[PDB]
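Please read the structure below before turning to the comments.
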Amino acid sequence: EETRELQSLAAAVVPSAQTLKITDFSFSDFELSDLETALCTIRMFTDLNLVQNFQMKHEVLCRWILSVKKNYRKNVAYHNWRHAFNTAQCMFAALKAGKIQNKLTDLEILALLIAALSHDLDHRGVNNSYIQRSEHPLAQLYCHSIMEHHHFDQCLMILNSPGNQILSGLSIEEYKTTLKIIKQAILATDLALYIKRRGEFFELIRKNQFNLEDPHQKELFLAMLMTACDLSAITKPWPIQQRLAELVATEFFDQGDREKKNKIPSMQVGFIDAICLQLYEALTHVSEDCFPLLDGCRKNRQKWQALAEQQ
Ligand SMILES: CC(C)Cn1c(=O)n(C)c(=O)c2nc[nH]c21
Ligand SMILES: [Mg+2]
Ligand SMILES: [Zn+2]
């Protein structure tokens, strides 16, 4: 029953951020039920003052969260609701604990939270070609970042569904700006785009020319931040990361129409060196308080490498 789930969520009391541990970069969701993750998501919107600043009605926000959750496929090992929820939690932590909140506007924070939660909507698994083959054949080269555009379309449809319009409170101009930031935020989760633009971000930091005051770099930062949250499972405490790596490995090797372990340690070390280390280092420079993400990433590299050499 769906309306029953909505009834329960809407009537439930929302515990504090401290009680939910959502401010911790080390946050984990394994012990939480779907209902509990939904309550954590409400707390994120609430504490970031989005519910107040944009006059969201409780029942609407609840319905929206449940529609979002419902549109991820639980049969997919990694790209599912829990990943999206975790990505948003990391965004929340980076904003609060990481003190990034003060460097952005309310509309940017609103867009980021929604994007984090919506960035992988309807994902069918890295080894699934359905979404791509269901579009205009040579559709891969025309509308590039095909998956991300799909995720955004899904995000937008939910945002416009009756009873789910959490942005109805914004003015038309506020709305167009938010939608634009949300779209860019989601497109940014395409690693191909991350690898294409990260160089500029890194370059701007070396020369100490990074300036969030100019729109170009702010947009570049939001894109880098989204990626940082999207890959944050790589920064978790060793016992947690070991588990999240299992999920990634399952989707990569076992799923796609559904020894393995040995491939995992080297895969995670390669992933960290090639994609993660520089990003979290860069982020730490922008905000000293985001260090734990980097620290966590390093500790995990050490652990996986030790296994790679065989413990
Ligand atoms: C999921 C995949 C597309 C990218 N990706 C990721 O996000 N995390 C967290 C990993 O640990 C990982 N290992 C390989 N690829 C990975
Ligand atoms: Mg994605
Ligand atoms: Zn993702």
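Chain A is numbered as in Swiss-Prot, which gives 535-792, 808-860 for the residues shown.
Determined by X-ray crystallography, 2.0 Å, according to the entry header.
Including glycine, each Cβ sits where the backbone N, Cα and C put it.
According to Swiss-Prot, the active site, proton donor annotation covers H613, on the basis of similarity to another entry. Less than 8 angstroms from the CB of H613 (active site, proton donor) sit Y606, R607, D654, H657, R658, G659, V660, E785, each of them six or more residues away in the same chain. DSSP gives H613 (active site, proton donor) a coil state; it is part of no helix or strand.
Every protein chain considered, the tally of other Cβ atoms within 10 Å of the Cβ of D654 (Zn(2+) binding site) stands at 27. Swiss-Prot lists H617, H653, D654, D764 with the feature Zn(2+) binding site, giving experimental evidence as the kind of evidence.
The feature Mg(2+) binding site is assigned by Swiss-Prot to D654.
Among the features that Swiss-Prot reports, 3',5'-cyclic GMP binding site is placed at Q817, with the record citing experimental evidence. Here the Cβ of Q817 (3',5'-cyclic GMP binding site) has 25 other Cβ atoms within 10 Å, regardless of which shown protein chain they belong to.
What Swiss-Prot says about the mutagenesis result for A767 to N is this: Changes substrate selectivity from cGMP-specific to dual cAMP and cGMP binding and hydrolysis; when associated with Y-775 and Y-853. A helical conformation is recorded for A767 (mutagenesis position) in the three-state DSSP classification.
Record note (Swiss-Prot), mutagenesis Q775 to Y: Changes substrate selectivity from cGMP-specific to dual cAMP and cGMP binding and hydrolysis; when associated with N-767 and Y-853. The unchanged residue is displayed. DSSP assigns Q775 (mutagenesis position) to a helix.
Packing around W853 (mutagenesis position) is summarised by its Cβ count: 23 other Cβ atoms lie within 10 angstroms of its Cβ, all protein chains included. Listed in Swiss-Prot as a mutagenesis experiment, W853 to Y is described as follows: Changes substrate selectivity from cGMP-specific to dual cAMP and cGMP binding and hydrolysis; when associated with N-767 and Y-775.
Across the structure, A767 (mutagenesis position) and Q817 (3',5'-cyclic GMP binding site) are spaced 11 Å apart at their Cα atoms. The Cβ of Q775 (mutagenesis position) lies under 8 Å from the Cβ of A767, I768, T769, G845, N849, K852, each of these being in the same chain and 6 or more residues away along the sequence. Candidates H617, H653, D764, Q817 (binding-site residues) were compared with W853 (mutagenesis position); those inside 10 Å Cα-Cα are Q817. The two recorded residues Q817 (3',5'-cyclic GMP binding site) and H617 (Zn(2+) binding site) have their Cα atoms spaced 17 Å from each other. When Cβ neighbours within 10 Å are tallied across all protein chains shown, the highest count among the binding-site residues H617, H653 belongs to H653. Cβ neighbours within 10 Å of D764 (Zn(2+) binding site), excluding its own Cβ and spanning all shown chains: 23. Highlighted here are the recorded positions (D654, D764, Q775, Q817, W853) whose C-beta falls below 6 Å from ligand 3: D654, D764, in sequence order.
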